[PDB]
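A.B. asks: Here's a structure for you.
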Amino acid sequence: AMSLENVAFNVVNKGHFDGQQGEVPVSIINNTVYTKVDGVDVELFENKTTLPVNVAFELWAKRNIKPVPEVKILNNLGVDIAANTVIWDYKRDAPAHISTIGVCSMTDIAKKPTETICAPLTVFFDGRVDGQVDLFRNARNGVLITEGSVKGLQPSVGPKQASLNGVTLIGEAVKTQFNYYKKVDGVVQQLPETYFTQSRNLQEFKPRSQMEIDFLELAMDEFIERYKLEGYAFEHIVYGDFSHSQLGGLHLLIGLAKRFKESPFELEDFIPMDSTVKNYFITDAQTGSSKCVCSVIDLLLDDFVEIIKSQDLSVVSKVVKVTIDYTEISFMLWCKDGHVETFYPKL
Amino acid sequence: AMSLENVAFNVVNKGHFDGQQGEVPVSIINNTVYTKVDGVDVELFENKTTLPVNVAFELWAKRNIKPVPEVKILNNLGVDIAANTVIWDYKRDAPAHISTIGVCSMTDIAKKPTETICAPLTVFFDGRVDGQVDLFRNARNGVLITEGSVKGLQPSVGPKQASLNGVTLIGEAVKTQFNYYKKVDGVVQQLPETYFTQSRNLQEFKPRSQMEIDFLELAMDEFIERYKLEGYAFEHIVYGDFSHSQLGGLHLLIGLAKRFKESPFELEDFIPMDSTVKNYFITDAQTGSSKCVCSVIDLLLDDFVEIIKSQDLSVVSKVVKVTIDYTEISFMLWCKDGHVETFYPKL
Amino acid sequence: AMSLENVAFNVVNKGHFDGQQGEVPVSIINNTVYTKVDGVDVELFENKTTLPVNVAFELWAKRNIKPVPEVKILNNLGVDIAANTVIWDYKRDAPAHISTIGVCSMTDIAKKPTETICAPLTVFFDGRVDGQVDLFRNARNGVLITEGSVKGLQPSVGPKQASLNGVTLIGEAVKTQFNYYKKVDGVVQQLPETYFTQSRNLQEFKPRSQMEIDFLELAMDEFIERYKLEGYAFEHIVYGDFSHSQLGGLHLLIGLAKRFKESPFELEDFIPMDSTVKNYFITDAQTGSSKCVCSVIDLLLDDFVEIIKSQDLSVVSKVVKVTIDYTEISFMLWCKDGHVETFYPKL
Amino acid sequence: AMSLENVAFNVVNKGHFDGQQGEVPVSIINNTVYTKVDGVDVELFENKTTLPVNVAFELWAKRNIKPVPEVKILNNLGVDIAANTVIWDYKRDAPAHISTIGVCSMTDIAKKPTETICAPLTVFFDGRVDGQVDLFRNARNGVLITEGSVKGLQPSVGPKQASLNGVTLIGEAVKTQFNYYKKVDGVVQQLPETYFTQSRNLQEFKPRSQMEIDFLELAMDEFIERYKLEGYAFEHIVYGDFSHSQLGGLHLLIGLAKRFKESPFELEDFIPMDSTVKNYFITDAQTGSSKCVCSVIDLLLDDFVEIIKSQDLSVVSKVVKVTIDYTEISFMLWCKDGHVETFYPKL
Amino acid sequence: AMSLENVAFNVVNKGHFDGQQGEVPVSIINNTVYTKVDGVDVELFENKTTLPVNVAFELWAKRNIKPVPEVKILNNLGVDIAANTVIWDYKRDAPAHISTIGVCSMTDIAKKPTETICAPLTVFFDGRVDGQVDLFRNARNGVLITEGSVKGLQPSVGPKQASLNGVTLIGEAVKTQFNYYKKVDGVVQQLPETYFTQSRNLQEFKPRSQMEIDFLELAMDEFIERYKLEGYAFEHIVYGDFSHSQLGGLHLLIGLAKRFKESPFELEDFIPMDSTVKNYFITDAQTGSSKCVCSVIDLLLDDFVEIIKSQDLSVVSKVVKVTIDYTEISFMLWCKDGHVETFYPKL
């Protein structure tokens, strides 16, 4: 039987819900869950979601603590709901999906993914859990992830990294590379060929290729000449211009990291969530240059160089469609006199 | 096995906690408890107390639903806590006592009344529950109530009425008259002789003696002459004076009912709780006469007549101590030329 | 000197702030003020305003408890603020004015009415308080009320009733009729000749003239013939039409009381506030006839008859402006073939 | 056409209110504004102010995003309100002024600065906006800032730095130095000659002169001898004494940074707001030396040296008035035997 | 005398309550205390406790600002309440004890420690306050701390560090080493011989012995070969195993700091409170190794090697009881073939 006190007992004894028996005193005040330890109140959970505090507490205690795809990947694949698990969104401090299957009586729309209400929805299946591969095989719309290969389905190799308790990492002791499968209306889809965002963070940016190491260590002109990027506007697209009141270019995360190690500045993440492309209110503290909305994507610099070289520079103004993170991303390309003026992700 | 969902299931199915097994979905939002009935949220409880909402909900679901002494009686007896039950205060919309014994893990200071922490406290025992008379016999400080007589203890006959689910009544199908026993520091006390307030309500006042029937039906002068109350200031201290801006007298509830029948007015209960003496902000809508602090006691008119006749009229000013509801009530008496000027309960 | 605990002590001991010394323990949880009486929490005040809970509690404890003009009268006279007092609006359950003078440190814009910030504001002065008449004489914009006459100023006789602790009444033991004075930009104004709303309530409606007694007792036709109202659409304006799905007429409170005494119905006061003209969502429970916006004014039936008999009765459609409660009220008049079609207050 | 949904649309698409057309779904729960992005709720704004959540959200979305004077400068100049803009106070996380002009219908006291209610207030005008210089010329009380020079008024050169989106910076790509003008009762004032606070923070302290570089790098005695500050108590005033339980001196921010480089410590900003002089509860983690109220000012070390050399050493104890940030700052000076004992800003 | 406004005045002018006279305007909105400074609201306190906001604000303003034992020491010693002071728990952001003596009228159970209600409780006495040593001498259950020696009682030397305004430090300018005394039921106890935890922090870890310096600087194998720790499983117990999905060992804080220097990781403090043994949800960002519950204790490395060498290495499995911080800590010891398998604090 599911009880708030049992959930709190599991949290205080194991850090998350593990299906153990036991109760613990609980107080609920002002969107916060408290438990009494030695006659003194200790906070267990602060509700940051729009759900009721007890419902959110139960959903958070039942979050998946194995490595899972970043919620941006699930969004791009159209996942509506997860089967028998909770994907916690650590960017929003909330559950990734509004409804559940077989998790919480206050949010379940079904107990099993095989029920009728779930058929039109794209269900997330985890092949690491026994029986979920067969559930996906019988399901109408859904997305499957496995560590290895499943019989009779062609895998799509996903990102190297995954999310584990809200920290994104490429696994060494754990497998974070999954094979992705998708079915729409009963027919197994063939996922497109895509680039993947590196999901790196600005403050602890770490290079993942020799080219990124050079970009961080070298100066502008040396890097531009070493990789033959003379006609590709890297000094504006990637390095960023800080000479005018309006900030120029600066659409790759690695350029932001370069500037940050050079001189710190602050990003206003005015839509805090997980996306392939993020928009920031960027103020440069050294110069005062600023831009209200600056679209930033964190690609591997090698991949972005490949994309920028694979473009036709004869056009003046066009929209480039790049498949990144299993989704189509629109880039505006401006070329003049055989060289590009800007190349930024569209809004 | 104690759980919020189980408490809510008991409330939904039986109206109060009965110790049945089962669970229902619960939502807690803004000091309110909701449950899902056929996909929509139905409010079960609104926390009016200073306790956390879930704690207050559990305490309210476990209130005693048998006839119990009014909380004013328990207060006058010095009851600190009830043994293995919750006395709900329906005037404050809150539990009558701040701690419990063997009721709620968030508010219990002990599981049994025999614990050491309970020894200095005056515990309330209910002789209608098996084993409580022996618990009282072994207890150090406590108050016992029984339907009948217990061997070796002299009863104190209590009020005729009791409280049942928040409505005060003199029982016909149920017994509402109790025998009261009290122990202080291990020695059985002798409760004093007292009058009891009638706990009547202004809006639905009903007479309970022939004299009260006469008081309601007759006019002033004929009632005064029929009971020889000529020298006892009844026309001021009972009927009320409405000729000046400051309201005069009007200290008996029956006088309030008399005035209310002919002309309704406004009572502001600025300290809403249960007391032998109540203080009201009274404004008379017919005349505009008003008084900020009008102390009101609801005695049987016969008892008040007995009290007023048993007074010494030779004094000019003195404080009269009357035992009402097992407590000492101070009355201010003003006598002039051998007749009463005022007789009102002190503050 | 001013403290929340002292305010609570005054409320507990006197029902309102009286400037007595003493403190009492206070708790503030969820827009509610609690005090501890015998180890138990008793609610003193629930904040229904948009102010902070402690500020609202202090303002409510310092409300005027003498008879005062109704809030609608002060609004029509342009009163912005009261001098050294709080006018509590019992319709809104909030202070009538947003700033104070010499009342609350969290709300005062000045300590005295004579300061410069108060000069452009219309201040309310109470001649029953010593010195306020001279303050008004020196003030630039203000409104003065007195019981009697002041030297050198021509009174405007106000309504018969006033408000005392939130109950409207014509005073007998206390004087509720005031003389009104108004100064604009330093020059004493001449208040217009006006009608006054009776401020009566629907459920407990009392006639104030023989004509209203006849209206309540007689049937329609006898009343119409007795007062020669044959060409004045009293069938529609006053009595109300309940034959169509859309409710007809019914713009006088006495008509609503007439309908209510025989068949109760539902009023939705969707703008709960004090005004000369009230708008209600009327649903007639007997017939189902309903109207979303039904403007209602509570005039004395004699005065409304006088108004309706002073109309031209020849033009087809016009707006007639009547001075009621010191303000101009627009009525739409429809006349056809020399008789009134409808006559309702404009929105 | 002002609307909460339109404000949220502007925030979602541009990070601030820009006047674009569009709507997004909005939820308001518990002083937080949420919008729905792809079926999940994303928090846009958390209300930290005393205003209603929607009002605060609208005011925050309409904050000035160009460089503006720091809030303390405006406070020292007596600015009551800004004309047609919102100055956001990022220290308090709230609007800098309580009323607006032509910004929000819930907080506006006027639509244009030329209205009568604004005349007694000191309005803030921004010369970078067309028409505001003329508005200031016509205004009775106001403060004007311009990038350049206005015809017929003598500028007062302001601080080098300004605030831009809540980060203080000396602008390179944008101009952050303003000319200040002030009118009182219609007459153009002559602003005093003042020092300016450097508005630096502890963690990222940077020198702004060769003397500060020496102070950060040199040892105590080396610096004292190099700049001949032998009789000026720098070892107590600036460096700070950490030998007793009560912390000694340490009234300049550069000294705090000097100590912080060696051993970090705790600053408790118990009045979090912007002011020329800040009071901190300082506990030194290395030694345990602490002081409850440590007044700190961030002057350029050169300017403070000039101030302390400009003093008269013969007096024993006097109050020194220094004009800093357009306001008078009282310093307490103690001298003994012709040398300074202590020199701290008064409380 | 005790007022919320006076408490706020003391906080504004002194940073804490000092018993100065004065009042300041206060607003209370949503568990936050605001004061008005120059017409704008500045937040003074945000309530993080389960108490009412004003009660918590008063308790926080009256916290002890002198060095005090860490609340874990008081908990292990059984302290129920402090005498005439408030111990603030900065881990919980709440008062360390639920009741007070002579502090706050809303939370006091007595005014003096000598009253009867306090007799069965273990009261905390501070010998640095005059009269408290005598109060402890007369008390029945209590704990005493003094800087020096008291006549006729054998001291127990406490930890080197204490807490000062929420920061733990070994005092140089102030004494943080206390002598501890304890009485149970009137008889002076003899405290056991104990180890003490170092209370150090992960991110700013500092070695406090030559052995810890070597542990931080050396490599694993070099350190093990020194100090002769070959048969004591330090590789697992102290350094931590990061090769499997489940994190191995890592039960000493110094090992956490060692790993953190080379590669930062995530600690989830799911029970945030002060304790001798802490449980963390640790996920290693470099490898992905993680463990839901990691018992961590911050002992001096010398003390820990002494404990582990003091063990009987012939048993296969047993529970070792170590007295740390005046409490018994159970360690599970696993040994095979005469060498340790693992040695972790029991959970």
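Counting begins at 1 with the first residue displayed.
So how was this one determined? The header says electron microscopy, 2.5 Å.
Cβ from N, Cα, C; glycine included.
According to Swiss-Prot, the record shows the following:
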| type | residues | note |
| --- | --- | --- |
| VARIANT | E:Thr114 to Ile (Swiss-Prot position 6564) | In strain: Omicron/BA.2, Omicron/BA.2.12.1, Omicron/BA.2.75, Omicron/BA.4, Omicron/BA.5, Omicron/BQ.1.1, Omicron/XBB.1.5, Omicron/EG.5.1 |
| DOMAIN | E:206-345 | domain 'NendoU' |
| MUTAGEN | E:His236 to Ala (Swiss-Prot position 6686) | Complete loss of NSP15 endonuclease activity |
| ACT_SITE | E:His236 | active site, proton donor |
| MUTAGEN | E:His251 to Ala (Swiss-Prot position 6701) | Complete loss of NSP15 endonuclease activity |
| ACT_SITE | E:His251 | active site, proton acceptor |
| VARIANT | E:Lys261 to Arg (Swiss-Prot position 6711) | In strain: Kappa/B.1.617.1 |
| ACT_SITE | E:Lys291 | active site, for uridylate-specific endoribonuclease nsp15 activity |
A.B. asks: Does DSSP put E:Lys291 (active site, for uridylate-specific endoribonuclease nsp15 activity) in a helix, in a strand, or in coil?
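C.D. replies: In the DSSP reduction, E:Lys291 (active site, for uridylate-specific endoribonuclease nsp15 activity) maps to strand.
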A.B. asks: Give the residue counts of the domain 'NendoU' (E:206-345) per reduced DSSP state, in the order helix, strand, coil.
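C.D. replies: Final tally across the stretch: 42 helix, 46 strand, 52 coil.
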A.B. asks: If you draw a 10 Å sphere around the Cβ of E:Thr114 (variant position), how many other Cβ atoms fall inside it, taking every protein chain shown into account?
C.D. replies: 15
A.B. asks: What's the number of neighbouring CB atoms sitting within 10 A of the CB on E:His251 (mutagenesis position)?
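C.D. replies: Counting Cβ neighbours of E:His251 (mutagenesis position) within 10 Å gives 22.
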A.B. asks: Please identify, among the recorded positions E:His236, E:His251, E:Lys261, the one with the smallest Cα-Cα distance to E:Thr114 (variant position).
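C.D. replies: Nearest in space to E:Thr114 (variant position), counting only the recorded positions, is E:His251.
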A.B. asks: When neighbour density is defined as the number of other C-beta atoms within 10 angstroms of a residue's C-beta, which of the recorded positions E:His236, E:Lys261, E:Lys291 has the lowest density?
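C.D. replies: Lowest Cβ count within 10 Å among the recorded positions (E:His236, E:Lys261, E:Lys291) is E:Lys261.
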A.B. asks: List which of the recorded positions E:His251, E:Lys261, E:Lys291 have their Cα within 10 Å of the Cα of E:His236 (mutagenesis position), in sequence order.
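C.D. replies: Cα within 10 Å of E:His236 (mutagenesis position): E:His251.
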A.B. asks: Any idea what the Cα distance is from E:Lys291 (active site, for uridylate-specific endoribonuclease nsp15 activity) over to E:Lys261 (variant position), rounded to a whole Å?
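C.D. replies: Cα of E:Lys291 (active site, for uridylate-specific endoribonuclease nsp15 activity) to Cα of E:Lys261 (variant position) measures 20 Å after rounding.
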A.B. asks: E:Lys261 (variant position) to E:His251 (mutagenesis position): how many Å between their Cα atoms?
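C.D. replies: Rounded to the nearest whole number, the Cα-Cα distance is 17 Å.
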